[PDB]
Amino acid sequence: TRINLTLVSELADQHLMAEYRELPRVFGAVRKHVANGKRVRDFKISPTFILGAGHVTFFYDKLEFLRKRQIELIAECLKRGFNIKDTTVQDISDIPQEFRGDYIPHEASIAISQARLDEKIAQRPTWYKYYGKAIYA
C-alpha cells in the first residue's frame, strides 16, 4: 500500500488508479484495530514522512488528510474519463477522533514521494501513460 504526497493532477494514470484503490485500505485497517481494542498510542508513528517500513502506520493519526485526498483522487479519475465505480468519499465519522488528524507535508517530504514515483516510471516508461498518452520515455 503506498500513499503519495504529490498533486493528484500530476500522477501518471497507473499511479492515480493504484492510489485510488489503495488509500482507502488504511481506513479499514484502522477499523480493524479499533475493534481489537487498539488506541493511537499503541502505534509507532514516525515523526516525519517515510516510504517502506512504517509508511502506512505514519498515516494512522492522519485519516482526515487521507479523506481529503480521496476526494481529490476520485475527482481526478473522473476528470480523465476513467470509469470508476465508487465515486463517494467513505464516511469515517465512526472512527475515534484521535485517528482523524490532518497533515501538511513540507516540500522536502513531497520530494521523497515524488522521487519514488519518478524512479518507478524510469524503470519501464512504456508501462506508464498520462491521459492515455505515452509521454514518458
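In chain A, numbers come from Swiss-Prot; the residues present are 2-138, in order.
A Cβ is built for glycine as well, from the same backbone N, Cα and C atoms used for every other residue.
Annotated features, as they stand in Swiss-Prot:
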- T2: active site, nucleophile (ACT_SITE)
- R3 to K: Complete loss of DNA glycosylase activity (MUTAGEN)
- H16 to A: 30% decrease in enzymatic activity (MUTAGEN)
- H16 to C: 40% decrease in enzymatic activity (MUTAGEN)
- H16 to S: 70% decrease in enzymatic activity (MUTAGEN)
- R22 to Q: Almost complete loss of DNA glycosylase activity (MUTAGEN)
- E23 to D: Complete loss of DNA glycosylase activity. No effect on AP lyase activity (MUTAGEN)
- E23 to Q: Complete loss of DNA glycosylase activity. Complete loss of AP lyase activity (MUTAGEN)
- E23: active site, proton acceptor (ACT_SITE)
- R26 to Q: Almost complete loss of DNA glycosylase activity (MUTAGEN)
- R40 to Q: 20% decrease in DNA glycosylase activity (MUTAGEN)
- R42 to Q: 25% decrease in DNA glycosylase activity (MUTAGEN)
- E120 to Q: 10% decrease in DNA glycosylase activity (MUTAGEN)
- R125 to Q: 10% decrease in DNA glycosylase activity (MUTAGEN)
- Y129 to F: 65% decrease in DNA glycosylase activity (MUTAGEN)
- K134 to Q: 20% decrease in DNA glycosylase activity (MUTAGEN)
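Where Swiss-Prot records a feature, it is marked here on the structure.
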residue	record	contacts (Cβ under 8 Å, 6+ apart)
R3	mutagenesis position	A19, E20, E23, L52, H56, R117
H16	mutagenesis position	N5, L118, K121, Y129
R22	mutagenesis position	none
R40	mutagenesis position	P97, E99
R42	mutagenesis position	none
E120	mutagenesis position	none
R125	mutagenesis position	none
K134	mutagenesis position	none
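Put simply, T2 (active site, nucleophile) is 8 Å from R26 (mutagenesis position) when counted between their Cα atoms. Listed in sequence order, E23, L24, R26, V27, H56, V57 are the same-chain residues six or more apart from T2 (active site, nucleophile) with CB atoms under 8 A from its CB. Other Cβ atoms within 10 Å of the Cβ of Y129 (mutagenesis position) number 19 in total over all chains.
Around the Cβ of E23 (mutagenesis position), a 10 Å sphere holds 14 further Cβ atoms from the protein chains shown. In the three-state DSSP classification, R26 (mutagenesis position) falls within a helix.
Cβ neighbours within 10 Å of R26 (mutagenesis position), excluding its own Cβ and spanning all shown chains: 12.
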